[PDB]
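Step one of this worksheet: look at the structure below.
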Amino acid sequence: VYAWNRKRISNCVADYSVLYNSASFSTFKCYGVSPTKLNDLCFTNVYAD
Amino acid sequence: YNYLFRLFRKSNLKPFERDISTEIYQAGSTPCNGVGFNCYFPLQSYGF
């Protein structure tokens, strides 16, 4: 946690449903945006830490 | 915590519609059985 790996996500299609429909997680949350709407929205850049 | 709002619904409210429902909300492709993960109580509090 002192040295987190960041991935930059770009030039690709992002199926967030593979995250939010998966029972593989002890917690899942989204802020300012509904997770089901992330299958419609498009972004200049995305980042994963 | 005495004040609450509805965080989720199956469809948007019509003009001057009112909905007191405490039924569990199905947030994804999971069977919720009216009782957890992707199966949330739709009323939530600001905690002012």
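Numbers in chain B come straight from Swiss-Prot, and the residues shown are 449-483, 485-497, in order.
Going by what the header records, the deposited coordinates were determined by electron microscopy, 2.8 Å.
Even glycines carry a Cβ here, placed using N, Cα and C.
Per Swiss-Prot, the features are as follows:
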type	residues	note
MUTAGEN	B:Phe490 to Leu	Increased resistance to neutralizing antibodies and human covalescent sera neutralization
MUTAGEN	B:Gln493 to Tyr	Reduced host ACE2-binding affinity in vitro
VARIANT	B:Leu452 to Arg	In strain: Delta/B.1.617.2, Epsilon/B.1.427/B.1.429, Kappa/B.1.617.1, Lambda/C.37, 19B/501Y, Omicron/BA.4, Omicron/BA.5, Omicron/BQ.1.1; Contributes to cellular immunity evasion and increases infectivity
VARIANT	B:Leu452 to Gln	In strain: Omicron/BA.2.12.1
VARIANT	B:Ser477 to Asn	In strain: 20A.EU2, Iota/B.1.526, Omicron/BA.1, Omicron/BA.2, Omicron/BA.2.12.1, Omicron/BA.2.75, Omicron/BA.4, Omicron/BA.5, Omicron/BQ.1.1, Omicron/XBB.1.5, Omicron/EG.5.1
VARIANT	B:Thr478 to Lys	In strain: Delta/B.1.617.2, Omicron/BA.1, Omicron/BA.2, Omicron/BA.2.12.1, Omicron/BA.2.75, Omicron/BA.4, Omicron/BA.5, Omicron/BQ.1.1, Omicron/XBB.1.5, Omicron/EG.5.1
VARIANT	B:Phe486 to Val	In strain: Omicron/BA.4, Omicron/BA.5, Omicron/BQ.1.1
VARIANT	B:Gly496 to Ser	In strain: Omicron/BA.1
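Here the features listed in Swiss-Prot are painted onto the structure.
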residue  : record               : Cβ contacts under 8 Å, 6 or more apart
B:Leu452 : variant position     : B:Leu492, B:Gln493, B:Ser494, B:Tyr495
B:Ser477 : variant position     : none
B:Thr478 : variant position     : B:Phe486, B:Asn487, B:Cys488
B:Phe490 : mutagenesis position : B:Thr470, B:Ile472, B:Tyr473
B:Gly496 : variant position     : B:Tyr449
Measure from the Cβ of B:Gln493 (mutagenesis position) and count the other Cβ atoms within 10 Å, all protein chains considered.
13
Would you list the variant positions among B:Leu452, B:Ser477, B:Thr478, B:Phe486, B:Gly496 that come within less than 8 Å, Cβ to Cβ, of chain A, in the order they occur in the sequence, writing 'none' if nothing qualifies?
B:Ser477, B:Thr478, B:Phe486
B:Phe486 (variant position): tally of other CB atoms within 10 A of its CB:
14
If H, G and I count as helix, E and B as strand, and all else as coil, what does DSSP give for B:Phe490 (mutagenesis position)?
coil
In which DSSP state, out of helix, strand and coil, do we find B:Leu452 (variant position)?
strand
